[PDB]
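Novice: Before we start, here is the structure in question, set down as structure tokens.
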Amino acid sequence: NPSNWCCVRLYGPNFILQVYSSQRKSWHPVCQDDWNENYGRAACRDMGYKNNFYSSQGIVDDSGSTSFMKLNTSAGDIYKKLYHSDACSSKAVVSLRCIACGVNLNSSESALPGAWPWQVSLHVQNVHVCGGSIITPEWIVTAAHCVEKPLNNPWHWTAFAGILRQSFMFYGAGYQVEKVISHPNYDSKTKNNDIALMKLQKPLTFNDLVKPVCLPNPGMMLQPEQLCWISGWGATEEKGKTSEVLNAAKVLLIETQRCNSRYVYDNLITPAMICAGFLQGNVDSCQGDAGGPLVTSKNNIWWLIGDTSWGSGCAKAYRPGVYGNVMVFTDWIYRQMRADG
Amino acid sequence: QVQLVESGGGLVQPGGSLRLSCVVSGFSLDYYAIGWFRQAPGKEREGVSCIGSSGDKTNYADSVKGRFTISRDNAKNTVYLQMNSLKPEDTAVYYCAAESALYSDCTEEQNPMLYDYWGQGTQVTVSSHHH
Amino acid sequence: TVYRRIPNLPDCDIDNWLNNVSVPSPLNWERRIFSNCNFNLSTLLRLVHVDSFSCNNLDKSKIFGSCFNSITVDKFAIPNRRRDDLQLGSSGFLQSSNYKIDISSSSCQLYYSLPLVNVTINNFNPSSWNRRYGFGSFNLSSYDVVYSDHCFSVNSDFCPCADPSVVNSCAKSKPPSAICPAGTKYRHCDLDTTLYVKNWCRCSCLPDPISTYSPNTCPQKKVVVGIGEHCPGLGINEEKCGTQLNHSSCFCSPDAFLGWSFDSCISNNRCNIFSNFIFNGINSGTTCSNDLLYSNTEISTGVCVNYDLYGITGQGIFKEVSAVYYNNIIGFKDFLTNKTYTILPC
Ligand SMILES: *[C@@H]1O[C@H](CO)[C@@H](O[C@@H]2O[C@H](CO)[C@@H](O)[C@H](O)[C@H]2NC(C)=O)[C@H](O)[C@H]1NC(C)=O
Ligand SMILES: *[C@@H]1O[C@H](CO)[C@@H](O)[C@H](O)[C@H]1NC(C)=O
Ligand SMILES: *[C@@H]1O[C@H](CO)[C@@H](O)[C@H](O)[C@H]1NC(C)=O
Ligand SMILES: *[C@@H]1O[C@H](CO)[C@@H](O)[C@H](O)[C@H]1NC(C)=O
């Protein structure tokens, strides 16, 4: 069963390549020893990124792990070759980035062009219905409740990227969506596991206005109330209509423990959820649309921490926004990307 | 439903050993750090040990450093705390708690507010009673 | 300084004020203003069991023989664990929520003590709105002194109870409700429908006005006491106010009032007391020290001196003159010697 199986991951803001040790219950970094670009592309294809490959180099291990994985100097799949070595010869572990992501417009309300190049508007019947985040030239992260029946068919959806104004999303200009995959454990009753993937029929052309956001790795080591950003065409006022122009705002993460308080959401926040906003209220984080991006800046990289899931009203006290926890979905996303190609 | 279930607590002689176990349900250990905390009677809850989502990162408070040992079984979704050379000072209610991996896996000082999910705990008393 | 006191002025009896048997708590610290009277600082320091006396913006020695427009004496019993809060400029609970010592005024802090047999601690809550919604009284043991942890101000239309007509529809977290007095606004509660939870009642000041996650929505606003101000009120847990046990009106249980504590004043079988002396109008007025005599009979002439002649305050150069010259400048007849003078500005 694919869920029971795992293998490989990227850990931390420095993309430390980690392999799981059969029967030892543990992750181990990889020695730079005899590593090259081909091995990095192999690991990326193992994670489901296909021919995508950005960089691979040697960095210092900051995870504090027990042992490393060193490829047998010559054993003749090279995957088994990696045995439990106590140290690396090159004194360096493998940093591997499979795709150029997390970069936007440097600092220089209404969103600026290129400020959120991963933001996409998802339309049905020529009308902006949801938002999403670019992760590959052909893959978009959104919410599962956006694509529930009867919108589970990919032919209902068109994606618009690099465009800030809805009025400038004309009939014909958006990329057709080929596949829609809801999370298998999505529960519309509780909005648990509210995440879905859209694969486009045609690859996006990346530029200053259209770029992907990095998927979050385990061990990001974010602050308890880490400052994050939300963006979208979300109605600023309740019951309001879709904002014509793209907007963005800053929010702070809210501890899940504090978010599950009785006088907040009273144990409705699951491990598949994170909370963000402001508890006291009065702060307009309503700009975001459902499935839109929740991102944070760490190690000078923009990471997708959450996708807009649910929330009682908006800018309401004791009712912060609840987002899907992309960190716990990154493996499922990798699996879906690998199973496609 | 997410549950954390502690067991293995009991009454033990000073210098004895116990093995606490914590069964985790509702989420994967690959994305969450698991800590053992203890609360003494009428004292604040203090961090005892921590194992990260990677399984290699382990941290221990200086009061039990080198005497206790935390471990995890991902296949069994069970975290074990081996308490060796138990002292009367170790008498407390031992709780199992889970924190996400978005934040730091294991800290040197275990902040209980970073941990989002809690079990009910098991009582451990270390006194001279019956060998 | 040339001093001419008004004759037959009464004694200020500041010792009688400090040694009064009714001793207030810092929450209800008491004030007495002395004016148009004579005092003896050494006699005061003897009659009062003085533990410490220190002045700010005023020389201790210059009090003797000097006059003042008024002397303001504030007093209250010292809760022991809070004594360090009385340090000048401290941000402790006493100066934050009970009595702020004005560090800019010419003041003197007097720490003294009284024998336990002659002391009755007066613990009273001065908050008008706390009593309006049922404060009650402090049921404490003898010599326990109350102090505030957190002060809260509310507008005149404040009411801590929820509207029963709204509460009747509450399905979750049903707050207690009662009838608010006319002209007041009921506690705000929203009916929310989070996820599948219908008619979830979410009210202001949760969990309490001290730790409320939304201070902006809680009408009880945290405040620090100003100079010469009392604590406007203790925090009210609005979740314990719709009990409406009787009187058919909004009434809060006594354990709903938060942000207050107490400690004993007793040390060495004596109750410690703090007093603040604020000296208004130094070298002016008629509240004069008799510690030094009216040796001003020999008025210094030809030198620039401050003068207070029967209440007329100024500065000038005295030059002795006869009545023929009186037959830009002022002058007076000193009735002690009947000598006439002139006063030129310095
Ligand atoms: C201590 O308290 C005051 C301080 O002057 C005096 O008692 C009365 O206090 C009330 C306060 O409102 C005044 O209105 C009265 O004029 C005061 N005098 C009388 C005779 O009632 C008095 O000095 C002391 N009271 C005692 C010892 O009972
Ligand atoms: C590496 O492979 C060779 C050939 O299969 C084997 O003999 C050896 O034991 C392996 N491990 C090493 C060299 O550590
Ligand atoms: C208490 O007051 C009475 C009456 O004025 C006085 O006689 C007595 O000395 C006082 N107690 C002490 C310890 O001074
Ligand atoms: C006041 O407190 C005492 C204990 O200090 C207690 O015995 C008494 O019953 C209390 N009074 C009331 C009215 O509760």
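Chain A residue numbers are taken from Swiss-Prot; in order, the displayed residues are 128-133, 148-217, 220-251, 260-492.
Placed from the backbone N, Cα and C atoms, the Cβ positions cover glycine too.
Positions annotated as active site, charge relay system by Swiss-Prot: A:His296, A:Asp345. One mutagenesis experiment named in Swiss-Prot is A:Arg316 to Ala, and its note says No effect on catalytic activity or HKU1-CoV viral entry. Under the heading of mutagenesis, Swiss-Prot lists A:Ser412 to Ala or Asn and annotates it as follows: No effect on catalytic activity. Reduces HKU1-CoV viral entry. In Swiss-Prot, the entry for mutagenesis A:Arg413 to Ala, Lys or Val states: No effect on catalytic activity. Reduces HKU1-CoV viral entry. The structure shown retains the original residue. Looking at Swiss-Prot, the entry for mutagenesis of A:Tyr414 to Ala, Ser, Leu or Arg says: No effect on catalytic activity. Almost abolishes S protein-binding and HKU1-CoV viral entry. Quoted from Swiss-Prot for the published mutagenesis A:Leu430 to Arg: No effect on catalytic activity. Abolishes HKU1-CoV viral entry. According to Swiss-Prot, the experimentally introduced change A:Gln431 to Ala is described as follows: No effect on catalytic activity or HKU1-CoV viral entry. According to Swiss-Prot, the mutagenesis experiment A:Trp461 to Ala carries the following note: No effect on catalytic activity. Abolishes HKU1-CoV S protein-binding and viral entry.
Help me picture where these features are in the structure shown.
Specialist: Long-range Cβ contacts of A:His296 (active site, charge relay system) within its own chain (separation 6+, distance under 8 Å): A:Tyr337, A:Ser339, A:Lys342, A:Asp345, A:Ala441, A:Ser460, A:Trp461.
In the three-state DSSP scheme, A:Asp345 (active site, charge relay system) is classed as coil.
For A:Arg316 (mutagenesis position), the Cβ neighbour count at a 10 Å cut-off comes to 14, with all displayed protein chains included.
Its own atom aside, the Cβ of A:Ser412 (mutagenesis position) has 18 Cβ atoms within 10 angstroms in the protein chains shown. Secondary structure from DSSP puts A:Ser412 (mutagenesis position) in coil.
Listed in sequence order, the residues of the same chain lying 6 or more apart from A:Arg413 (mutagenesis position) and placing their CB within less than 8 Å of its CB: none are present.
For A:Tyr414 (mutagenesis position), the same-chain residues 6+ apart in sequence whose C-beta sits under 8 angstroms from its C-beta are A:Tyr469.
According to DSSP, A:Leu430 (mutagenesis position) is assigned to coil rather than to any helix or strand. Long-range Cβ neighbours of A:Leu430 (mutagenesis position) (same chain, at least 6 residues apart, Cβ-Cβ under 8 Å): A:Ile405, A:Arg409, A:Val415, A:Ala468, A:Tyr469, A:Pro471.
Long-range neighbours of A:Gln431 (mutagenesis position) (same chain, six or more residues apart, CB within less than 8 Å of its CB): A:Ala468.
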Novice: Near chain C: which of the recorded positions A:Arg316, A:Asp345, A:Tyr414, A:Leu430, A:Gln431, A:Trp461 have their Cβ closer than 8 Å to one of its Cβ atoms?
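Specialist: From A:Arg316, A:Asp345, A:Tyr414, A:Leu430, A:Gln431, A:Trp461, the ones near chain C are A:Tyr414, A:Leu430, A:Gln431, A:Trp461.
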Novice: What number of additional C-beta atoms lies within 10 angstroms of the C-beta atom of A:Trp461 (mutagenesis position)?
Specialist: 19
Novice: DSSP three-state call for A:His296 (active site, charge relay system): helix, strand or coil?
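Specialist: Its secondary structure by DSSP: helix.
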Novice: Provide, as an integer number of angstrom, the distance between the C-alpha atoms of A:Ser412 (mutagenesis position) and A:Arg316 (mutagenesis position).
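Specialist: Just about 39 Å between their Cα atoms.
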Novice: Hey, how far do the C-alpha atoms of A:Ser251 and A:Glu260 sit from each other in angstrom, given the 8-residue hole?
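Specialist: End-to-end across the missing region, Cα to Cα: 14 Å.
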Novice: Distance between the Cα atoms of A:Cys133 and A:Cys148, in Å as an integer, please; the 14 residues between them are unmodelled.
Specialist: 5
Novice: Inside 10 Å of the Cβ of A:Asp345 (active site, charge relay system), count up the other Cβ atoms and send me the figure.
Specialist: 30
